[PDB]
Amino acid sequence: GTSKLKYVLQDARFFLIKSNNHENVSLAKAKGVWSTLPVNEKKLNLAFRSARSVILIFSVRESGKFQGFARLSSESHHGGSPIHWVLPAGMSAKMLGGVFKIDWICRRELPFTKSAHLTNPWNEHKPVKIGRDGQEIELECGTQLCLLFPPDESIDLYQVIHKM
Ligand SMILES: CNc1nc(Cl)nc2c1ncn2Cc1cccc(C(N)=O)c1
């Protein structure tokens, strides 16, 4: 069902994550980690303390889709085997230092064509697919967007609710 999902999304904050390549999103799904640029890293650390759930909604650039969504389980931390991110033109690897742990809520795709009726007040009411990496999505639009994804029956939200 969707009752536990709605509970997790209750009073959550939502952020759009734009990745330049599929390889890093695949790595994030396999390992439960994400790294972003320092400007967005600071925003996510502040949000993590402020909200019962912080949700990252992922979209690979030029894919025309979202690839899933996940909940932050930690603030960013440095120190660990450098994740073997595929670095775009000038990512320095030092800018992708700072690793957040995430718990996937949905690893299924959603095409942008399915979200065309959702606009984001925090980005001038443009369609929610439009936005830069780290753009915050207002609560009602973010909740609706997450509910549009196909159910991911491989995920049990029971352990996620306990992190809360
Ligand atoms: C593992 N984390 C990531 N992996 C990849 Cl492949 N792309 C990411 C990313 N995080 C943000 N992006 C998008 C991006 C790429 C280069 C420059 C900017 C800029 N704002 O100038 C933004």
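Counting begins at 1 with the first residue displayed.
Keep in mind that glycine also has a Cβ here, set from the backbone N, Cα and C atoms.
The domain 'YTH' annotation in Swiss-Prot covers 12-149 and is backed by sequence analysis.
Taken from Swiss-Prot, the feature RNA binding site applies to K18, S19, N20, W34, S35, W85, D133. In the three-state DSSP scheme, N20 (RNA binding site) is classed as coil. Sequence-distant contacts (6 or more apart, same chain, Cβ under 8 Å) of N20 (RNA binding site) comprise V60, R61, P88.
Among the mutagenesis results in Swiss-Prot, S19 to A (Swiss-Prot position 362) has the note: Does not affect ability to influence alternative splice site selection. The residue drawn here is the original one. Counted within 10 Å of its Cβ, the other Cβ atoms near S19 (mutagenesis position) come to 23, all protein chains included.
The note that Swiss-Prot attaches to the published mutagenesis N24 to D (Swiss-Prot position 367) is: Abolished binding to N6-methyladenosine (m6A)-containing RNAs. Just so you know, the Cβ of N24 (mutagenesis position) picks up 24 other Cβ atoms within 10 Å once every protein chain is counted.
Long-range neighbours of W34 (mutagenesis position) (same chain, six or more residues apart, CB within less than 8 Å of its CB): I17, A28, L56, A70, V99, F100, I102. In the three-state DSSP scheme, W34 (mutagenesis position) falls into the strand class. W34 to D (Swiss-Prot position 377) appears in Swiss-Prot as a published mutagenesis result, with the remark: Abolishes RNA-binding and ability to influence alternative splice site selection.
One entry in Swiss-Prot concerns the mutagenesis experiment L37 to T (Swiss-Prot position 380). Its note says: Reduced binding to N6-methyladenosine (m6A)-containing RNAs.
Around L44 (mutagenesis position), the C-beta neighbours below 8 angstroms that are at least 6 residues distant in the chain are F15, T36, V54, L56, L72, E75, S76, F100, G134. Among the sequence features in Swiss-Prot, the mutagenesis site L44 to E (Swiss-Prot position 387) is noted as follows: Does not affect ability to influence alternative splice site selection.
Quoted from Swiss-Prot for the published mutagenesis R132 to F (Swiss-Prot position 475): Reduced binding affinity for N6-methyladenosine (m6A)-containing RNAs by 9-fold. Taking a C-beta cut-off of under 8 Å and a sequence gap of six or more, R132 (mutagenesis position) has these contacts in its own chain: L16, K18.
Experimental mutagenesis is annotated in Swiss-Prot for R132 to A (Swiss-Prot position 475), with the remark: Reduced binding affinity for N6-methyladenosine (m6A)-containing RNAs by 100-fold.
The two recorded residues, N24 (mutagenesis position) and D133 (RNA binding site), have Cα atoms 14 Å apart. What surrounds the RNA site, by Cβ distance within 8 Å of the Cβ centroid and not counting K18, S19, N20, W34, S35, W85, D133, is the set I17, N24, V25, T36, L96 from the same chain.
The sparsest Cβ neighbourhood within 10 Å, among the listed recorded positions (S35, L37, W85), is found at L37. Helix, strand and coil counts under DSSP for the domain 'YTH' (12-149) come to 40 helix, 40 strand, 58 coil. Within the same chain, residues at least 6 positions away in sequence whose Cβ sits under 8 Å from that of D133 (RNA binding site) are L16, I17, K18, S19, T36, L37, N40. Counting every protein chain shown, the number of other Cβ atoms lying within 10 Å of the Cβ of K18 (RNA binding site) is 16.
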